[PDB]
Amino acid sequence: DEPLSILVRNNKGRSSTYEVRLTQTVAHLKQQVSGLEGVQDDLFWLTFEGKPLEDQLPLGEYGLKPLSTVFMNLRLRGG
Amino acid sequence: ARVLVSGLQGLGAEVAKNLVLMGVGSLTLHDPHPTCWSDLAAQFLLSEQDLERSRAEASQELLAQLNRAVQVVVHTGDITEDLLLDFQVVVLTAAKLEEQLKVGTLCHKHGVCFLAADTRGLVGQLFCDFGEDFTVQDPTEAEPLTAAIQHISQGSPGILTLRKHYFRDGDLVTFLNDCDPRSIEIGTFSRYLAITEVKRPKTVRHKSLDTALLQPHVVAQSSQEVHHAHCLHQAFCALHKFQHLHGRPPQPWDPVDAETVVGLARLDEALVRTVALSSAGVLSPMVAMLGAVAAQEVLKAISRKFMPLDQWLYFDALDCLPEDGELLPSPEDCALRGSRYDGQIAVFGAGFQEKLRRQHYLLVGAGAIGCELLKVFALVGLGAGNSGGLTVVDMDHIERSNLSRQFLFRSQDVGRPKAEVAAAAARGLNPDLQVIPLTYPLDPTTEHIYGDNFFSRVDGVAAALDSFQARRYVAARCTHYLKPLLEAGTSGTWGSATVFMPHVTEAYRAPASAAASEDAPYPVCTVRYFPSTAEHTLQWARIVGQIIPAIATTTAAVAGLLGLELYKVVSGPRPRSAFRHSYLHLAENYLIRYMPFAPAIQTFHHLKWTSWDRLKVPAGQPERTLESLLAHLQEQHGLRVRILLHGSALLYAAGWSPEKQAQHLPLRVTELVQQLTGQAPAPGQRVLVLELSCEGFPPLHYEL
Amino acid sequence: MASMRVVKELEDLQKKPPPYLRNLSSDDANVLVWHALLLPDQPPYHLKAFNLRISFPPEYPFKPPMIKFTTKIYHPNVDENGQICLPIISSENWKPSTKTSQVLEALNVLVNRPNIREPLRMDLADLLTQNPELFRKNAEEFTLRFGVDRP
Ligand SMILES: Nc1ncnc2c1ncn2[C@@H]1O[C@H](COP(=O)(O)O)[C@@H](O)[C@H]1O
């Protein structure tokens, strides 16, 4: 339950650093990212190793590692 | 710039079309092969007439008409070490691993960008070589970050200000005043009167084909996608060895060639067997996707804007064929019949073509993605007969700016509805196809046009829209009628393709916050009179129109992904394990193709329902009264009723008064609705939808 | 779901009506338009009540309701047409987890005494800031000339 540091990459090319514990829901990390980047929680989602991440599940289920990368994917319109 | 393209199999045709649309200065195309029937299933520039002719000469005029300002030229003869040196980049499609090696070695020995693109069946392969030292200017694809400043001072480590982005540390920034960049506390002047950052170029080294083939380096987003790519590469090498040894490509679905291909490679034996069996034709969606990717790589090898791709890219879509618990196509079924579909029939069969000939589909929006979807539909054969057809609906006219993104639009075709001209072009692709244009927006004001009879024939909807409100409305209509939905979205270089299948996937969840921003009223007091906080002071006069110029590579990719989804959507019932949503960022070489989520269930006091479910209650012979309706609800289900309303008007309330309730309880539902709303009931409407809430939620379908 | 929550909240509001609201009424045809009559306590606004509308958006949770007045009130926070600015209902402050009761109580606070911070009517703001006596003397006359019959 010790804190672990991970990397979250956004759509602008940057990769910020977050400190999270592998016992909380993905919704909490989504709220953290929303606060740090100033976008709504319903306007994007997260991806790691291809498959997306479900909001209600703990981060320990997916099996993250220290200094891992988690991508943001916006919900885009137009066409 | 000048680009050489060798091999117009259809992948080369897609690449050339993308380059001409983007605006490549000069394009020299080289193909001596004569056009046969088995080449029309993916090439959209040829025809039945242009048969027994060289592909290059046949397609030259069609490519030239697209832009008329790029001067497309055709080369006849052979490629020697004399014409290679005159072109900035050479693209090669469907070679024989001998011309590949020769041209690759010659290009590396002379320093010219070399691309190899191949599409065998459903699998695609791409390879790039930009040379031993390539420099790229701006690997960001986004505007450089900016910040505001107030005042500064002097200090040995330096002092910086920040008035309210993150600039990290040690990078390079600019503004002392209008001078060279200084690394950063800012790295003799004590005074005080915005700040912008700059990016560094990146250097990348590539190897020649002969060296790269020995040990590949594939682009994969995870670790389970690397062994799969290695198996695909081994299968491609085995196929090339088989072609060189026997002198002929393996026969379609032939079980005797698959054994030789498998034994030659020896690893995923099942995977190589399956790709060997299905490696007989070229399909429009896979060709369109790989052509979009290759065109983007070529374009980024000229402007030197985004980061070059790595050594290899492998695209695998082996879920469009019938599942394991089904019947595989047979060699007799997958036999050439002299019709313009032999490319698809070589892998699927005539039964699939018969199935696809009858379906009727609806297409919302004849625009950027719409034209590509129409082209893919025309080349595959959705309809093209008397038992099927296609419908196209759009509301906008044609403006001058549409010409730069005009796949099917012409300069003389301005001032007339887009749906008509798009239908005319789709008919030109093959006269067998029948397309009906409708110039009426699909919004909650023309619902009488699109009634129950209108959706009684439609077997599926493809949406290509530039809004969130319209997309949510279309999804709501589709889930009301229980129909498959195919949605796509592009912005700049980002693209997404999604499929929504009733009762097996999740319903389209629109972002409510985003849809609220559009069509926002005038801000009365946020910033109108006193304040001026950010750069958005433009609202005072009345990002102004939210204009996003899409590039032709993303639209082709999303259209190809949608077609790949359709291939198994029209293939009967599927176990939801054979469906995919796709997200792509071309500039960063990002591509994910994942399995969607099962629908989420909700439980109330005793009610377990999904987003697809609904409540169905009939009526009596003359009619049934409201009290009878509530009694039947409370009898069949445990649900009581607190509020029951129809749209913006309410018919019942949990507590009003004994008198107010007894006034309304003995009345007919239709009579009550006519009493509240003076407008007459719709004669064409058959089912009335009601919204109800229990004491303390799927709609109520009142079958009139 | 903008027609369900409005009627689900009107019942709760009528269950425990606030002391400053009277004749809280709907139309029963469109459930997205309300009506009320409020009598402010602070003088010279204690004489007559004022009518208003609580018009709702087609997506109420993700948009602010319009609270345009209907009477001819003279106040340095409302326009001559009837519109009124509230910081609670704004693009930078609106939230989907706020009820209409808080909006109306903030409205009551605003109408109790002008905030003289972001006045929409610039003419009356200066008169209030400089000479409150004349503004108070004229507001009562304006209310008498145009106002409700009784609370
Ligand atoms: N709900 C809708 N019904 C019909 N056409 C639509 C709808 N929403 C968007 N469109 C059209 O779809 C096209 C999208 O533009 P573009 O993204 O440039 O292809 C435009 O022609 C729009 O008018």
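Here chain A follows Swiss-Prot for its numbers: 79-157, in order, are the residues you see.
Positions of Cβ are set from backbone N, Cα and C atoms, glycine also.
The domain 'Ubiquitin-like 2' feature in Swiss-Prot is assigned to A:79-157; the stated evidence is sequence analysis. Swiss-Prot lists A:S83 to A among its mutagenesis entries, and the accompanying note reads: Does not affect ISG15 signaling, interaction with ITGAL or activation of SRC family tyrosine kinases. Per Swiss-Prot, mutagenesis A:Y96 to L is noted as: Reduces ISG15 signaling. Strongly reduces ISG15 signaling and abolishes interaction with ITGAL and activation of SRC family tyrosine kinases; when associated with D-102. Swiss-Prot gives this note for the published mutagenesis A:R99 to A: Strongly reduces ISG15 signaling and abolishes interaction with ITGAL. What Swiss-Prot notes for the published mutagenesis of A:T101 to A is this: Strongly reduces ISG15 signaling and abolishes interaction with ITGAL and activation of SRC family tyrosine kinases. Here Swiss-Prot describes A:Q102 to D as a published mutagenesis experiment; the accompanying note says: Reduces ISG15 signaling. Strongly reduces ISG15 signaling and abolishes interaction with ITGAL and activation of SRC family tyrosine kinases; when associated with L-96. Quoted from Swiss-Prot, the note on mutagenesis experiment A:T103 to A is: Strongly reduces ISG15 signaling and abolishes interaction with ITGAL.
In sequence order, A:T95, A:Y96, A:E97, A:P144, A:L145 make up the list of same-chain residues 6 or more apart from A:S83 (mutagenesis position) whose Cβ falls under 8 Å from its Cβ. In this structure, of the mutagenesis positions A:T101, A:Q102, A:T103, the smallest number of CB atoms within 10 A of the CB marks A:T101. Spatially close to A:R99 (mutagenesis position) yet at least six residues away along the chain are A:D79, A:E80, A:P81, A:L82, A:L137, judged by Cβ distances under 8 angstroms. Secondary structure of the domain 'Ubiquitin-like 2' (A:79-157) per DSSP (helix as H, G, I; strand as E, B; remaining residues coil): 16 helix, 25 strand, 38 coil. Neighbour density for A:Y96 (mutagenesis position): within 10 A of its CB lie 14 other CB atoms from the protein chains shown.
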